[PDB]
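In what follows, a structure is listed as structure tokens, so that the remarks can point back to it.
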Amino acid sequence: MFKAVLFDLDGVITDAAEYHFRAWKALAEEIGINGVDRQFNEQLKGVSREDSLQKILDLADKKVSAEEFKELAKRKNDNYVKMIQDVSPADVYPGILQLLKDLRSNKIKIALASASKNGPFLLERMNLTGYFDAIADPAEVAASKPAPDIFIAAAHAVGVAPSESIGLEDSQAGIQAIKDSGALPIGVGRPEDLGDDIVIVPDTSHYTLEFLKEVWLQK
Ligand SMILES: [Mg+2]
């Protein structure tokens, strides 16, 4: 059987993106720039905080000093951090808490393989820290998804080869990173986005230990 599950965070454990979105939206609103909506957040998701601020300024063709840029960056941070103080166990996606308990009940290693630089804080807020054997630090990998580095690092952080692991992901580039690591990917979403050659569940309630074991045995 698989010895570890490498968990992406955003779109698997919880909706982490909503908070960054709401922070940029509030900042834009505050300084009188229109256009940052859910669709436009596409442009901001997975993107540097500073590239993100610049794209927002370009919606209104505004230029600013370095000090005003710094001020606006800080404001978005303040916004973001205030909002994530309200994250709780109620923000855990369905199935995930029971999955984590079952994986620990079954002695399988659990690691985080998230691009979130606030993963530890977010797991603490969700009361999940205790389930995790390791958190792969996205600041310590040279390449983001779709490069495999973060899944390799997560597997290694629990003393396993990626070939002994399942990866769970909601993103196409994440699925690619899992594949290229050696680990076995199981997606949440749809094949149109994730690919036609992996097992995909429609939502996280389907991620059960029973289901992962069956997928492992069938692959
Ligand atoms: Mg994700």
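So how was this one determined? The header says X-ray crystallography, 1.6 Å.
Placed from the backbone N, Cα and C atoms, the Cβ positions cover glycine too.
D8 (active site, nucleophile) is surrounded by 27 other CB atoms, counting those within 10 A of its CB over all protein chains shown. Following the DSSP three-state reduction, the secondary structure of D8 (active site, nucleophile) is coil. According to Swiss-Prot, the active site, nucleophile annotation covers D8.
In sequence order, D8, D10, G11, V12, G187, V188, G189 are the residues near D170 (mutagenesis position), counting only same-chain partners six or more apart with C-beta under 8 A. Residues or ranges marked as Mg(2+) binding site in Swiss-Prot (evidence: experimental evidence): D8, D10, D170.
The number of other CB atoms found within 10 A of the CB of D10 (Mg(2+) binding site), across every protein chain shown, is 23. The active site, proton donor/acceptor feature in Swiss-Prot is assigned to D10.
Per Swiss-Prot, beta-D-glucose 6-phosphate binding site is recorded for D10, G46, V47, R49, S116, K117, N118. Look at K117 (beta-D-glucose 6-phosphate binding site): DSSP puts it in coil. Sequence-distant neighbours of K117 (beta-D-glucose 6-phosphate binding site): residues of the same chain at least 6 apart with a C-beta under 8 Å from its C-beta are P138, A139.
DSSP classifies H20 (mutagenesis position) as helix under the three-state reduction. Shown in sequence order, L44, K45, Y80 are the residues of the chain, 6+ apart in sequence, with a C-beta less than 8 angstroms from the C-beta of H20 (mutagenesis position). A mutagenesis experiment is reported in Swiss-Prot for this position, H20 to Q, and the note states: 8-fold reduction in the conversion of beta-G1P to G6P in the presence of beta-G1,6bisP.
Per Swiss-Prot, mutagenesis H20 to A is noted as: Impairs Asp-8 phosphorylation by beta-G1,6bisP and phosphoryl transfer from the phospho-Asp8 to the substrate beta-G1P.
Record note (Swiss-Prot), mutagenesis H20 to N: 300-fold reduction in the conversion of beta-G1P to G6P in the presence of beta-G1,6bisP. The unchanged residue is displayed.
Secondary structure from DSSP puts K45 (mutagenesis position) in coil. Swiss-Prot documents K45 to A as a published mutagenesis change and attaches the note 20'000-fold decrease in catalytic efficiency.
Taking a C-beta cut-off of under 8 Å and a sequence gap of six or more, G46 (mutagenesis position) has these contacts in its own chain: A115, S144. While the structure shown retains the original residue, Swiss-Prot records the mutagenesis experiment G46 to A with this note: 1'000'000-fold decrease in catalytic efficiency.
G46 to P appears in Swiss-Prot as a published mutagenesis result, with the remark: 100'000-fold decrease in catalytic efficiency.
According to Swiss-Prot, the mutagenesis experiment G46 to V carries this note: 10'000-fold decrease in catalytic efficiency.
Here Swiss-Prot describes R49 to K as a published mutagenesis experiment; the accompanying note says: 1'000'000-fold decrease in catalytic efficiency. Note: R49 (mutagenesis position) has non-local neighbours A73, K76, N77, i.e. same-chain residues 6+ apart with C-beta under 8 A of its own C-beta.
Reduced to three states, the DSSP call for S52 (mutagenesis position) is helix. Sequence-distant neighbours of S52 (mutagenesis position): residues of the same chain at least 6 apart with a C-beta under 8 Å from its C-beta are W24, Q43, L44. Quoting Swiss-Prot on the mutagenesis of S52 to A: Wild-type activity.
Quoted from Swiss-Prot, the note on mutagenesis experiment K76 to A is: 100-fold reduction in the conversion of beta-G1P to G6P in the presence of beta-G1,6bisP.
Listed in Swiss-Prot as a mutagenesis experiment, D170 to A is described as follows: Impaired, but active with an increase in the affinity for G1P.
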* Asked: Within 8 Å of the Cβ centroid of the Mg(2+) site residues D8, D10, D170, which other residues of the same chain have their Cβ?
  -> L9, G11, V12, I13, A16, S114, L168, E169, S171, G174, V188
* Which one of the mutagenesis positions (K45, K76) has its C-beta surrounded by the most other C-beta atoms within 10 angstroms? -> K76
* Under 6 Å from ligand 1 by Cβ, which recorded positions from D8, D10, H20, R49, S116? -> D8, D10
